[PDB]
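Participant: Let me begin by handing over the structure; questions about it come next.
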Amino acid sequence: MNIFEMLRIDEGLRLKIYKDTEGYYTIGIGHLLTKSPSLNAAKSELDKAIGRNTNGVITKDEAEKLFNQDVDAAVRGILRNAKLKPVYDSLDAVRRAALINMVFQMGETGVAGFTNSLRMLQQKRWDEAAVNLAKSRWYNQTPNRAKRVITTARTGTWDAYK
Ligand SMILES: [Cl-]
Ligand SMILES: [Cl-]
């Protein structure tokens, strides 16, 4: 398992414009397009992202291409963030994947705000971190996914994804 397979499980794959768990227009493997309520706006943003007139539909390759960019941007965002980087650098490889997933889902900003969980993770206080991470809107809104990612961070193993 790796980061890509992990997020592909969490986000799924849809070839047509859809609304995510928050009601926002998205496409592919969780590629958010816009927070705006306008389908046209979403359509405009999709065509600009792809490079062609898609009419709200993309191919599998195009979806994977956007996912690749999105995963890359997630890592680079961690690495450029003064609160995130040091956590990330202290972790082992599986736990790092948990942090990338969160960032992909909620943005650098949102994740950089889990101050307390970040410190416990940096200190290797697994169980405490896990408890702290679950005290969040994130977990109350998307609990099945949150649980998988939290167990990943807590155990350093991929069990939640088997
Ligand atoms: Cl883009
Ligand atoms: Cl969920």
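When the header is checked for method, it gives X-ray crystallography, 2.0 Å.
Keep in mind that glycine also has a Cβ here, set from the backbone N, Cα and C atoms.
Under the heading of mutagenesis, Swiss-Prot lists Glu11 to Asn and annotates it as follows: Loss of 84% of enzymatic activity. Swiss-Prot documents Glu11 to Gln as a published mutagenesis change and attaches the note Complete loss of activity. Look at Swiss-Prot and you will find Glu11, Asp20 tagged as active site, proton donor/acceptor, backed by experimental evidence. Listed in Swiss-Prot is the mutagenesis experiment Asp20 to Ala, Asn, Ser or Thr, annotated as follows: Complete loss of enzymatic activity. For the mutagenesis result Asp20 to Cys, the note given in Swiss-Prot is Nearly no effet on specific enzymatic activity. Quoted from Swiss-Prot, the note attached to the mutagenesis of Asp20 to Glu or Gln states: Loss of 99% of enzymatic activity. Quoted from Swiss-Prot, the note on the mutagenesis of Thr26 to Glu is: Complete loss of activity at neutral pH; covalently bound substrate. As a published mutagenesis entry, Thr26 to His appears in Swiss-Prot alongside the note: Facilitates transglycosylation more effectively than hydrolysis; covalently bound substrate. Under its mutagenesis entries, Swiss-Prot includes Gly30 to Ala with the note: Almost complete loss of enzymatic activity. According to Swiss-Prot, the mutagenesis experiment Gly30 to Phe carries the following note: Almost complete loss of enzymatic activity. The enzyme is destabilized by 1.5 kcal/mol. Sequence annotations record features per position, and here Swiss-Prot assigns substrate binding site to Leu32, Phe104, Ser117, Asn132. Mutagenesis annotation in Swiss-Prot: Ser117 to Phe, described as 10-fold decrease in enzymatic activity; the structure shown retains the original residue. Mutagenesis annotation in Swiss-Prot: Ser117 to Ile, described as 500-fold decrease in enzymatic activity; the structure shown retains the original residue. Record note (Swiss-Prot) on the mutagenesis of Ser117 to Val: 50-fold decrease in enzymatic activity. Experimental mutagenesis is annotated in Swiss-Prot for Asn132 to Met or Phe, with the remark: 2-fold decrease in enzymatic activity. Recorded in Swiss-Prot as a mutagenesis result, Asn132 to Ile carries the remark: 5-fold decrease in enzymatic activity.
For the listed features, I'd like the structural context: burial, neighbours, distances.
Facilitator: Around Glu11 (mutagenesis position), taking its Cβ as the centre, 20 other Cβ atoms fall within 10 Å, counting all chains.
The Cβ neighbour count for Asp20 (mutagenesis position), using a 10 Å radius and every protein chain shown, is 16.
Under DSSP, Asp20 (mutagenesis position) is assigned to coil, being neither helix nor strand in the three-state scheme.
Of all Cβ atoms in the protein chains displayed, 20 besides its own lie within 10 Å of the Cβ of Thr26 (mutagenesis position). Under the DSSP three-state reduction, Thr26 (mutagenesis position) is assigned to strand.
Taking all protein chains in view, 21 other C-beta atoms sit within 10 angstroms of the C-beta of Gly30 (mutagenesis position).
Cβ neighbours of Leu32 (substrate binding site) (same chain, under 8 Å, six or more residues apart in sequence): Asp20, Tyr24, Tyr25, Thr26. Look at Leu32 (substrate binding site): DSSP puts it in a strand.
In three-state terms derived from DSSP, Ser117 (mutagenesis position) belongs to a helical segment.
Around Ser117 (mutagenesis position), the same-chain residues at least 6 positions away in sequence with a Cβ under 8 Å from its Cβ are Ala129, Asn132, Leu133.
A helical conformation is recorded for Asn132 (mutagenesis position) in the three-state DSSP classification.
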Participant: With every protein chain in view, what's the tally of Cβ atoms within 10 Å of the Cβ of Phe104 (substrate binding site), excluding that atom itself?
Facilitator: 24
